[PDB]
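*Asks:* Here you go, one structure.
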Amino acid sequence: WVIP
Amino acid sequence: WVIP
Amino acid sequence: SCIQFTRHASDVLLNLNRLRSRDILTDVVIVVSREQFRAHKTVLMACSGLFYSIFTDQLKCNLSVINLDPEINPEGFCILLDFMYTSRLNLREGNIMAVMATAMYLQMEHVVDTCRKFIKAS
Amino acid sequence: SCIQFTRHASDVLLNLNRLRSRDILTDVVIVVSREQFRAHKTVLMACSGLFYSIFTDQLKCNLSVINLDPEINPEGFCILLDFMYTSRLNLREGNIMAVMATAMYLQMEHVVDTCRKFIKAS
Ligand SMILES: O=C1Cc2cc(Nc3cc(Cl)ncc3Cl)ccc2N1
Ligand SMILES: O=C1Cc2cc(Nc3cc(Cl)ncc3Cl)ccc2N1
Ligand SMILES: [Cl-]
Ligand SMILES: [Cl-]
């Protein structure tokens, strides 16, 4: 999971 | 396009 | 000896979401309490262990309406349906419990994992 | 303020390809000369300008069989259908001309671009  |  | 187009999967999912927003080729309604959500059976199956089981069933594969368990929160479902079609999860303090419970029911293991991680941190 | 799961789109496409290999929820047959190819209308639309136009047409959207132009080579189509479901293009010296011609007909602009680049190099 990432910060888009 | 890339070499997978 | 194939070549690969890096953005292909993302572009496919973006077009499937565009079809969803315009209600094109949607073949099922998911009923959550009073709320109704139109979707593509194949996308639901690709994202959820529960929908995979439902739509591979020889009788249920032909249903145009699927009613979820009355404990399922419509907002939690909506957030998860958006994630299925975009890869983006609108996880917030006020919805995390409903999102995790809905993801456990839908059998979306990667969403369950991030919810458990975010809860543990707080 | 969403979070994003990097591998989601790729995992969705991989599951859609698994459904295709097991012939699950396929809703159309594409006829290319004597050859028949089963697929999901939504995936074809998401990948091809031609299928997008065909399946948004109020009459054609309901057809279970689509016949392609007799000039289309079945092998070129097969390579392109595999690319749609995997992001991998089996581009070879012996098939590049048939793949480019089929991609131009199917309106798959990124495949056309790589074929034009590979031809120019040789
Ligand atoms: O967390 C998850 C997500 C998920 C998706 C699917 N859907 C498929 C799986 C396979 Cl192997 N082939 C085809 C499909 Cl559409 C099943 C279980 C789960 N669990
Ligand atoms: O090279 C290409 C690939 C492609 C895909 C699609 N399919 C869509 C486009 C839009 Cl905007 N919404 C929904 C869909 Cl399914 C149309 C044209 C082209 N050209
Ligand atoms: Cl997931
Ligand atoms: Cl393309």
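Residue numbering in chain C adheres to Swiss-Prot, whereby the residues present occupy positions 7-128 in order.
Header lists the method as X-ray crystallography, 1.9 Å.
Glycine is treated like the rest: Cβ placed from N, Cα and C.
As listed in Swiss-Prot for this protein:
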- C:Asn21 to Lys: Abolishes interaction with NCOR2 and HDAC2, no effect on interaction with CTBP1 and transcriptional autoinhibition; when associated with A-116 and 376-Q--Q-379 (MUTAGEN)
- C:32-99: domain 'BTB' (DOMAIN)
- C:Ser59 to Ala: Abolished ubiquitination by the SCF(FBXL17) complex (MUTAGEN)
- C:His116 to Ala: Abolishes interaction with NCOR2 and HDAC2, no effect on interaction with CTBP1 and transcriptional autoinhibition; when associated with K-21 and 376-Q--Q-379 (MUTAGEN)
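I'm curious about the neighbourhood of these features; can you describe it?
*Replies:* Non-local neighbourhood of C:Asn21 (mutagenesis position): empty, since no residue in the same chain at least six residues away has a C-beta under 8 Å from its C-beta.
DSSP gives C:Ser59 (mutagenesis position) a helix state.
Residues near C:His116 (mutagenesis position) in space but far in sequence (CB under 8 A, at least 6 apart, same chain): none are found.
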*Asks:* Counting across all protein chains shown, how many other Cβ atoms sit within 10 Å of the Cβ of C:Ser59 (mutagenesis position)?
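*Replies:* Step by step: centre on the Cβ of C:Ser59 (mutagenesis position), count other Cβ atoms within 10 Å, giving 12.
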